[PDB]
Amino acid sequence: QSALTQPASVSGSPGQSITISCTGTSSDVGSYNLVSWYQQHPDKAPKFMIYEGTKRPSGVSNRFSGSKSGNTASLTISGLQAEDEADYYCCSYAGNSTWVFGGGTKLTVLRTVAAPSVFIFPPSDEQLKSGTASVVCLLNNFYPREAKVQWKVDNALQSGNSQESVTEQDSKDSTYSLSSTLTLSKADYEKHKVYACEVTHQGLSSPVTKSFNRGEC
Amino acid sequence: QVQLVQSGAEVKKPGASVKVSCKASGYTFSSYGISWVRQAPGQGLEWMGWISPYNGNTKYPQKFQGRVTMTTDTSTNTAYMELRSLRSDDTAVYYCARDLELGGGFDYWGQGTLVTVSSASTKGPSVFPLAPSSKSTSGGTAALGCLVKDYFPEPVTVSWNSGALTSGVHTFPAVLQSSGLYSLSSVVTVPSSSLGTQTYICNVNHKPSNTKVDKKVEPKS
Amino acid sequence: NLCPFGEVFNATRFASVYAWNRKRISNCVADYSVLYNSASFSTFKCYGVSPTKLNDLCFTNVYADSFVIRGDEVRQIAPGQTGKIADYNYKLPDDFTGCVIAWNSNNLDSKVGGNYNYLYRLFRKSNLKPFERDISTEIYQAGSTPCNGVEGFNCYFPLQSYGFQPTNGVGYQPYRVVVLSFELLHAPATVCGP
Ligand SMILES: *[C@@H]1O[C@H](CO)[C@@H](O[C@@H]2O[C@H](CO)[C@@H](O)[C@H](O)[C@H]2NC(C)=O)[C@H](O)[C@H]1NC(C)=O
Ligand SMILES: *[C@@H]1O[C@H](CO)[C@@H](O)[C@H](O)[C@H]1NC(C)=O
Ligand code: NA
């Protein structure tokens, strides 16, 4: 009735093979050949992948294999691809009519460095009417995930009024995307002219800046 | 083919109860079990218990013993799960899944039901356009988007051209603002030659407030 | 030339009811009056024969079946009974010819903190035929899905132990049972009572 220990994250190059560990006690993984594996893509219900430790339900690719040694089950993905990016959970019978899951493992596909395409969006006129200005900076299709986004308003670095969001790894290109939103009051927004996004990423020779002048189509 | 359709996402005040429905079809209801598995946001899966539509047998883990009740309508082919004394770490997505029992697997899963435990009011999103730039911003590609702002009860579904546009779409995870309201953006990259010829509409649905908003995104003057 | 009923009645341990013992009795003389005379027996019912005037008949074969059950279940060691014992553990035929002898054994078969050595079968796909013995321990599938040798959910291990605690009420106390079957086959009759 205690959680099963999987590595929090696993990464591998395309075409490679990786393995996800799933460790329990003698009373669960060790006792029963009843380990199943589930694959969860972002924002979707999990998918049944493995059962009885090593079997595949009809429909699952043959590069998903199952292994077991002592108190540890193992999922092995071979011929790794971008569509394999997901969260993987193991499950075991624990006796007493009890199922027990693992902590989950995030699979990351390694790929080549990709610089982001930067776009900056001023607030819509509809939103200014209501008294708030949201300024959005998009960083699109970039690898690796590490990035720096900075807001500079009339060349002054803004701090503490911006939030970021990052997508999970994309299932076709293996890249990430990031939104940065700068929220100002309508009064503050009109005190200033040049709104600038400044992006730092391993793929860029030197940081990229995208900017607009307030009130210019 | 096998199918499990669950009830809609809802808000519940702390201490209240919630009953999630789960409709099965495409297989003999009683030939399998029904397990419920929940998932707190960004967390792992948690087994919540089992019910046999065959004989009505149930089992719950000690954690949920007392607070959860699973029932089965063998006529409607529908499994219900009810959880009382709702607390804030009960906010999660609730899956029903066809259970192989000692066959050893949760075969097919329902889409899930996001139960948010909160005393905050249900507020709808305001949708604002992220307009394509007058400059051709990057190579031959341009970016446009919709900003969905100020909606308290997650979740929000956004589609582009009613599902016609799926390529290059990115919808970001919602962010909790200081207001206590959620905010997100959905963006898509489209060829620059198409901005004048093709129309681009984001379809935003907030089922907790039954608000449906379609916003045309087009370049500014 | 004397029937060894002491080996059966005055026996150290008795069998669990699902694995009931059977002793073949032959080539001996038996006084069923000396048996009846013992005041120990809480139950002494006979079927098809008069208890008294049993030392005048001669039977080909005699079977002595012995086991331990709950006191409440002694009612079930009889023709045409129903319940967990008669259906799944020990079954008598409708035309049973013999005697059922039972007595409270709380002093012998109860232990402080519980005696779980005595078992009974709780689940079975079908009922026992008369005088059938089933010592199988396959997992019983009560539901619609297979079990594969594991107990969980609708899968049950078929045997359960009596909780024989000396504090139990008389209905849940251990009773020792001896059943005597009298076979009158067309063979040399070798058990009499002169
Ligand atoms: C079984 O054990 C009992 C208990 O000791 C025996 O009972 C004795 O029987 C003799 C012979 O009739 C009597 O003289 C004694 O008084 C009895 N003892 C007690 C304590 O009552 C019995 O003989 C044994 N054998 C059988 C077949 O029952
Ligand atoms: C079931 O739980 C009980 C109660 O703690 C425990 O004694 C027993 O070992 C468990 N059985 C299995 C098979 O894990
Ligand atoms: Na995780």
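Here chain C follows Swiss-Prot, giving residues 334-527 in order.
This deposition comes from X-ray crystallography, 2.5 Å.
Backbone N, Cα and C atoms are what each Cβ position is placed from, and that goes for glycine too.
The annotation domain 'BetaCoV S1-CTD' is assigned in Swiss-Prot to C:334-527.
Under mutagenesis, Swiss-Prot gives C:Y453 to F with this note: Decreased HLA binding to NF9 epitope. Increased binding affinity to human ACE2. Applying an 8 A CB threshold to same-chain residues 6+ apart, the list for C:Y453 (mutagenesis position) reads C:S349, C:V350, C:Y351, C:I402, C:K417, C:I418, C:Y421, C:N422, C:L492, C:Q493, C:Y495. Annotation note: C:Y453 (mutagenesis position) sits in a strand segment as assigned by DSSP.
Sequence-distant neighbours of C:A475 (mutagenesis position): residues of the same chain at least 6 apart with a C-beta under 8 Å from its C-beta are C:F456, C:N487, C:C488, C:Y489. Under the three-state DSSP scheme, C:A475 (mutagenesis position) falls in the coil class. Record note (Swiss-Prot), mutagenesis C:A475 to V: Increased resistance to neutralizing antibodies. The unchanged residue is displayed.
For the natural variant C:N440 to K, the note given by Swiss-Prot reads: In strain: Omicron/BA.1, Omicron/BA.2, Omicron/BA.2.12.1, Omicron/BA.2.75, Omicron/BA.4, Omicron/BA.5, Omicron/BQ.1.1, Omicron/XBB.1.5, Omicron/EG.5.1. Counting only same-chain residues at least 6 apart in sequence, none has a Cβ under 8 Å from the Cβ of C:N440 (variant position).
In Swiss-Prot, a published natural variant is listed as C:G446 to S, annotated In strain: Omicron/BA.1, Omicron/BA.2.75, Omicron/XBB.1.5, Omicron/EG.5.1. For the recorded site, C:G446 (variant position), the DSSP three-state label reads coil. Within 10 Å of the C-beta of C:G446 (variant position) there are 8 other C-beta atoms, taking all protein chains into account.
Among the natural variants in Swiss-Prot, C:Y453 to F has the note: In strain: B.1.1.298. The residue drawn here is the original one.
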Cross-chain proximity of recorded positions to B (CB under 8 Å), evaluated over C:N440, C:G446, C:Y453: none
